[PDB]
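A quick write-up on the structure given underneath.
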Amino acid sequence: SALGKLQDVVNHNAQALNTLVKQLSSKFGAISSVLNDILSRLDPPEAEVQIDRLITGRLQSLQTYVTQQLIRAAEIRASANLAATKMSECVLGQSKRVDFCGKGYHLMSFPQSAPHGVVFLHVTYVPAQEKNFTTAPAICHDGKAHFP
Amino acid sequence: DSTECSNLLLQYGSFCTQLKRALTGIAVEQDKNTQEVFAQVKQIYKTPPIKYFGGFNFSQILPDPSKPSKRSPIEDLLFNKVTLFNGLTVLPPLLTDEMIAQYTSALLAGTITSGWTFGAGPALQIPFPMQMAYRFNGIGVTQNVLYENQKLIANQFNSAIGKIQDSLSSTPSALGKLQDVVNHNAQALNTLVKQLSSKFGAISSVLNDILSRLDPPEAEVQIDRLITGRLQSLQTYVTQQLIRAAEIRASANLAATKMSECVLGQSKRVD
Amino acid sequence: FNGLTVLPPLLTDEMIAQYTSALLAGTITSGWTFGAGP
Amino acid sequence: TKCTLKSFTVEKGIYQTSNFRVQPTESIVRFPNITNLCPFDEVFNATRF
Amino acid sequence: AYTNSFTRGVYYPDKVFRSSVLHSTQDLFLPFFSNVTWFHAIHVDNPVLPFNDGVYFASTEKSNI
Amino acid sequence: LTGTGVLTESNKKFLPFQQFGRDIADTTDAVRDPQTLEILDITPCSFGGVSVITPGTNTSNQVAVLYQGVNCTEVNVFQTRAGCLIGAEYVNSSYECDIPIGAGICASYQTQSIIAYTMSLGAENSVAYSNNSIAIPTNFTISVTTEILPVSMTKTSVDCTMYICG
């Protein structure tokens, strides 16, 4: 599950559409869900009031769907802005911002395309094999202090 | 828990399922935000016992072994400064307050004893005055300037830390933001529960009377209104929560960035 | 379907891969410079 | 859990399947408390009609 | 005569207990600082007064007159 | 006044002409008996959500159940600040958490059983501070880390009227 995020995006969209199409079967209080039958077995005066319910219900469903899509689109755009920044700053140069382009001292980064996003290969430099030493802040020679 | 109402609610579809899904998404998001901000360090670094760092006085921020909660005094001041069914439940957070305080103490020990190193890999110990000399170079001032005014600099720092607590206590609305978060949530739930009393056009607000003083055929149309009205109210509530959650997430990302860049290192970004 | 479509994207995947290859070649042969000018 | 996820294979995790609610065990006679009636033993047990 | 009615005339409207809380209600009250007619119990005798919607009757006396 | 719930002896002073008690938002909290005039508290009987903890269809069919907003004293058994958990045994050992239950409690497959335990925030490293000592690295290692980011979503178009009424 390394690509959880991209997969998540796809699943969310698919699920939203699924529920939207599924909601056509609901009756919302009308005697039936299919329009043809209503227009077949009823006079126009009563079929009219039986059709209002279907209209209003389907309209609410659609309205919620579009709102959800707006929120998610804002979300993805925030993410995309972040990605563009990462491209510019980590790939086209070297960043001193700590722990932005990967954990460790950043050297460079390589981009790789993905179905709906990017995969950055941050190359970082990490120290190791430390050792103890004794230190002093300055050296005194000839009565005057020296600093490195 | 009215049988006839569930029987009628079956006609609207899977709305409640859908909203339930939305809310679970929000909850998991909250936990991830805390994770992202605080759980940056891998190892819980402990503070040495002889707490002498060349004149600097960190007593106000290090955890207090005296109090049982083990929060620094400033943290305690914060906890005291801010204060505060029908199928509604507020799940507890995953990280208890204690664990968050523990993470914070770890970050402090790391930064006091190792500088930025502990943020880039193996934590390397360094005497604290030399660490500050490094930082002085970081802003373009030669390090000898620090060694010649060590005492004075330490005094200024101690006094400033001391005035911080007084400022937080004397400031009347310093914690406006957190207090505001709490109040918004409380108010939202309050209006949601209070709106159950509205009739929305139905002849009465309690369903029992509705089903008592009326024949079933007419009780149907008297119950439709209550159903739709309460459903719409709940729907708006959920949308408001989505928007606020997006905003808070933006803020949390900003906080995480600030952690990484200002705490674990030194930033040249102005202001 | 019932009126619900899925318009296609403007940049095909192929062209995106080409852009990526361009960035790689640039960074491999020229370092920072290709982002600031020649 | 399978019924909620509509899937024969459920992955590792935690799922909110349903709700429970303790049922009422009794009914308590629905009453206020009375005190007095009206004149009936003075209309049917009347001495003279 | 005339006299403004100060903060008087409020009454419990719903016989429902509530503790340490603020509540807003729309009902027939005596507006504050409104003038109220004043009459004396010396002699003549008393005129009829209409009952528009509700009357607030106050009396200060010491003889059960 | 009709409702359901548990009745408890009250400690609040109803005024003598009062018949009801209300908290904020009209929740009827108390009532006085029409016979003995005693004050009674109303509490809605316990209710809550139930959750299932599962290690995966492909590992095993074992399962543990969590009653969230309740105490089992009125439902192996374990009580938590998040609710009472049944079917998993509490161990004193602390681990890196994978199935989050809440309030610092988690669960995982022991291996052959489902165990609940408190989270571990990592190992303790007490770096040796001293006023005159320095640790310097003598070797290095360059690593590569992968970061993924979503960029876009499916463009969707809908025909209103068709979707509405075919």
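Shown for chain E, in order and in Swiss-Prot numbering: 27-70, 80-100.
Cβ from N, Cα, C; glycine included.
Going by Swiss-Prot, these are the annotated features:
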type    : residues   : note
VARIANT : E:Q52 to H : In strain: Omicron/EG.5.1
VARIANT : E:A67 to V : In strain: Eta/B.1.525, Omicron/BA.1
VARIANT : E:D80 to A : In strain: Beta/B.1.351
VARIANT : E:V83 to A : In strain: Omicron/XBB.1.5, Omicron/EG.5.1
VARIANT : E:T95 to I : In strain: Iota/B.1.526, Mu/B.1.621, B.1.1.318, Omicron/BA.1
Taking Cα atoms as reference points, rank the variant positions E:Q52, E:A67, E:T95 by distance from E:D80 (variant position) and give the first.
E:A67
Euclidean distance between Cα atoms of E:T95 (variant position) and E:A67 (variant position), Å:
10
For E:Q52 (variant position), the number of other Cβ atoms found within 10 Å of its own Cβ:
6
These are the variant positions: E:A67, E:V83. Which one scores highest on other Cβ atoms within 10 Å?
E:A67
Can you tell me how far the Cα of E:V83 (variant position) sits from the Cα of E:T95 (variant position), in Å?
20
Cα-to-Cα gap, E:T95 (variant position) vs E:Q52 (variant position), nearest whole Å:
30
Let me check the 10 A CB neighbour count of E:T95 (variant position). How many other CB atoms are there?
5
